[PDB]
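Structure first, commentary second.
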Amino acid sequence: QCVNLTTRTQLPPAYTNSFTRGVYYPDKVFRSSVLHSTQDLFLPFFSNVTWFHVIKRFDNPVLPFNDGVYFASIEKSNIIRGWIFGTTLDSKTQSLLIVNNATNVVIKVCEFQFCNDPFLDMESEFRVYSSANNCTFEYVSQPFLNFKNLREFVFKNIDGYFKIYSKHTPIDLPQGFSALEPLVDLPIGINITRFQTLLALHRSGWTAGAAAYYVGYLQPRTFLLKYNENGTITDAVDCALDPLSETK
Amino acid sequence: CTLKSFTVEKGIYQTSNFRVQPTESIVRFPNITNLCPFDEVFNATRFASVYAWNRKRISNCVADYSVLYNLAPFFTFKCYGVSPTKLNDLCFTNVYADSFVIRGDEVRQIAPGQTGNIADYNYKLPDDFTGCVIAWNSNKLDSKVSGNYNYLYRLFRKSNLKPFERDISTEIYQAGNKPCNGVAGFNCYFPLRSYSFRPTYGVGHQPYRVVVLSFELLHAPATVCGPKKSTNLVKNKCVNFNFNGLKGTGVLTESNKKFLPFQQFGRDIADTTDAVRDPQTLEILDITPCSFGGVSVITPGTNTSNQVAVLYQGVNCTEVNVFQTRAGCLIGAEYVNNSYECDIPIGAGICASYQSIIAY
Amino acid sequence: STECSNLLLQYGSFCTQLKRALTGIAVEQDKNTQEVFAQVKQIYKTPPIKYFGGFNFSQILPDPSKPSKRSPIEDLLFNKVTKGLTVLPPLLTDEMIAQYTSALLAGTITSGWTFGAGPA
Amino acid sequence: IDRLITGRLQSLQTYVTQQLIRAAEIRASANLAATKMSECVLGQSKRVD
Amino acid sequence: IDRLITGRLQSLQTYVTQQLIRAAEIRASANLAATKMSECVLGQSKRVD
Ligand SMILES: *[C@@H]1O[C@H](CO)[C@@H](O[C@@H]2O[C@H](CO)[C@@H](O)[C@H](O)[C@H]2NC(C)=O)[C@H](O)[C@H]1NC(C)=O
Ligand SMILES: *[C@@H]1O[C@H](CO)[C@@H](O[C@@H]2O[C@H](CO)[C@@H](O)[C@H](O)[C@H]2NC(C)=O)[C@H](O)[C@H]1NC(C)=O
Ligand SMILES: *[C@@H]1O[C@H](CO)[C@@H](O)[C@H](O)[C@H]1NC(C)=O
Ligand SMILES: *[C@@H]1O[C@H](CO)[C@@H](O)[C@H](O)[C@H]1NC(C)=O
Ligand SMILES: *[C@@H]1O[C@H](CO)[C@@H](O)[C@H](O)[C@H]1NC(C)=O
Ligand SMILES: *[C@@H]1O[C@H](CO)[C@@H](O)[C@H](O)[C@H]1NC(C)=O
Ligand SMILES: *[C@@H]1O[C@H](CO)[C@@H](O)[C@H](O)[C@H]1NC(C)=O
Ligand SMILES: *[C@@H]1O[C@H](CO)[C@@H](O)[C@H](O)[C@H]1NC(C)=O
Ligand SMILES: *[C@@H]1O[C@H](CO)[C@@H](O)[C@H](O)[C@H]1NC(C)=O
């Protein structure tokens, strides 16, 4: 089942500063009291990160995945529920679906016939896809989830491995440092070039709860990571941002 | 031998190195949980017909093939294109379990390059088939005194099947020139015939339950692995370790480091693996390397004496006339509290001389 | 790896050359310390009544209170300086080098330059 | 293994060469220090500076 | 490309090694020149030659 939403208000997407966010642990290696240089897919410091609002604003465009995606969510009441990844988003190719409904977190890899406007709607109405024919992988996991919550996620698709890095912070974007812990290593082995996030409506037509999300893109670069005595990343340096950091 | 001379002058000469050899081999991997569902494939109560053969895909679990090999009722284990011994080591992306029921005489037709009613019309195997077939007698389960008519095979088709093709059509077979029009009259036959199993048939006509495992490896990161046997964990000795495919040799000691939950192995200042987390019991172990020493020989001239002393550089005396110095462990010299001028330098204020060899 | 060592043996005496060069450097460092500090063969000691005409040498003479037997200046200097690989200890320890400096200070304070050219 | 052995052997030779050059520099400095110990501490020097 | 890189890298390491040796020689000469400037120009020297 699909439903067209025709009550949107036209507005261009906003842009803001990334500050020092988007940092994640490059690997599963413990390090203590050392500075480590990594050449990985990272988000540049103070970069131009796209800002979308949910307020009548219902922002659900489909964005190119590129080489990696940083998703920031300034969220309260858990409106944002999941993401959709793929190339063509239809039954012609194979797509990845990440959802968190009221009970459990479901990861599926199927050839979904996706709706043009997929969404979630007690919660008893699910309109994401109309069909799923060839399902090759299923994975069920733990629950991932004034504005009170900052949810930071990093998605990468390297060598057929889809890495999900996550961080939760009690709270525009705040200015500070928070390292993203690796959460899910996913064996999909499929091509991903485009993604779309999934929202939840509130019905009383429908009303959108107050939420904001940010989309940033990863580029190959070197970061200098600082590891404390307990192995927690506390500071980072972008080697290509400014000459002072390049010297560092 | 080191100095290429039969006469050695007075002094200390570094000759070789001391290495503590590995005493045992330790192999570790995670707990063998989240087993695959081979019990739902092999030990099912009811199997499908050979024309509508069941296909079960096996993904994201641990696949123990050692159960299938070690059961004696599973008589036929004809494996083609891969050895049964190396199934536990070879990892594949996906495992297809095709399950059906045939007679005794047609077990040999489940093979590459074979022909017959089953190979042409019911289940066809490719010539480049990577996987094994498993067959066992099921006369006690699949046979009744009245006769079991729940099993069907396709006797007629207009063409042979492609490999791994399932044909579930019930269209009336066209054997004559006239059109059949759906009525099984002259020269028109229903293509599906029934295997009527009874418990009193010979070995060539008793019902055989066949499960064919087909293994494939794709570009996705292969997830169907065998069970990984774990050797019991030995600490405080220089042993070989294999933690999650990370091989090495070192002494394992209890660690005070507070690893984060994702973190498995730890690196030092020089990016060498100095700490590891055991995959079965979540505890942290330091990996000190096995003791390495420079073996130096302290001797006076061969004209004077043939007595020698051995200095193990940077090695404690408890791990090799034994005296412990800051330079290392000195064996063969007696420490004398008296102080003399330095004759043979040892280090850290310690010098050796011949008067027996004394160290002071 | 034993196979690596077997392949390594084909390259000859490179390992012996490297060890010999490092051994030469190692003995050279001890020779350097011996040349700089061991210039007297008598260990001179200062008199117990350390009065030298109003001249105060407390900051450079050894401190009896300290276990290392070093001067306040020397103690400050030591405080202000902070896989197949091994580090060999120096032949002369810090205590003995401090003792040599103490002997030189005692000779130059009680005897002037006479001790360097003969008897003190 | 031949590639790894040649790379590591070249690195070790480079390290030993650097150590020899630094040892020469430190030997020169130590010779100067011994000269200062003989001429400034064990005597009075008329050499300027 | 590896053959070219190892040859060029060996050449560059050789050049740096001779540069360091020449640097040591020039440093010794400069130290001698500083000693001459201190003892011959800034004072009168009783050292013969
Ligand atoms: C919601 O709107 C979209 C956009 O127009 C519809 O998607 C198209 O539907 C027509 C139906 O004939 C197809 O021919 C097009 O190919 C669709 N476009 C794409 C990009 O897939 C969608 O069908 C609408 N939803 C419903 C329930 O009608
Ligand atoms: C020589 O110098 C030392 C240090 O400059 C003098 O020691 C000081 O003495 C005064 C009073 O006696 C104390 O208040 C200081 O704390 C002392 N300083 C140290 C570092 O000990 C010493 O008095 C001087 N004279 C003699 C004869 O030793
Ligand atoms: C971010 O991008 C928008 C257009 O994509 C641009 O107008 C804006 O100036 C950019 N931000 C900064 C800080 O340059
Ligand atoms: C959440 O999704 C899973 C997977 O489809 C489903 O089994 C479960 O019933 C869903 N929860 C609710 C409350 O419907
Ligand atoms: C995908 O689905 C279609 C129709 O459901 C089917 O014809 C096709 O064989 C399937 N392909 C795979 C690889 O499963
Ligand atoms: C993924 O798809 C895009 C377009 O759909 C294509 O340009 C790209 O080459 C594909 N990558 C792989 C690895 O198949
Ligand atoms: C590191 O952990 C210890 C206890 O495990 C704690 O006392 C200390 O404050 C921590 N350091 C930092 C920088 O968080
Ligand atoms: C692994 O299994 C053993 C039982 O053999 C159990 O004692 C241990 O707690 C298990 N470890 C984990 C992490 O489940
Ligand atoms: C089926 O039952 C037998 C009888 O005990 C058992 O040995 C075997 O492990 C079971 N599972 C399979 C897959 O054969």
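Note that chain A is numbered according to Swiss-Prot, with residues 14-68, 77-142, 153-176, 185-210, 215-247, 257-300 shown in order.
Looks like electron microscopy, 2.5 Å, at least that's what the header says.
Note that Cβ sites are derived from N, Cα and C of the backbone, with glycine treated the same way.
Here Swiss-Prot describes A:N121 to Q as a published mutagenesis experiment; the accompanying note says: Partial loss of biliverdin affinity. Among the natural variants that Swiss-Prot reports, A:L18 to F is described with the note: In strain: Beta/B.1.351, Gamma/P.1, 19B/501Y. Quoted from Swiss-Prot for the published natural variant A:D80 to A: In strain: Beta/B.1.351. One entry in Swiss-Prot concerns the natural variant A:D138 to Y. Its note says: In strain: Gamma/P.1. What Swiss-Prot says about the natural variant A:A222 to V is this: In strain: 20A.EU1.
The distance from the Cα of A:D138 (variant position) to the Cα of A:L18 (variant position) comes to 7 Å. Taking the C-alpha atom of A:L18 (variant position) as reference, the shortest distance to any of the recorded positions A:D80, A:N121, A:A222 belongs to A:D80. Residues near A:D80 (variant position) in space but far in sequence (CB under 8 A, at least 6 apart, same chain), listed by position: A:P26, A:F65, A:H66, A:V67, A:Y265. Least packed by the Cβ count within 10 Å, out of the variant positions A:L18, A:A222, is A:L18.
Listed in sequence order, the residues of the same chain lying 6 or more apart from A:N121 (mutagenesis position) and placing their CB within less than 8 Å of its CB are A:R102, A:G103, A:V127, A:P174, A:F175, A:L176. For A:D138 (variant position), other Cβ atoms within 10 Å of its Cβ number 16.
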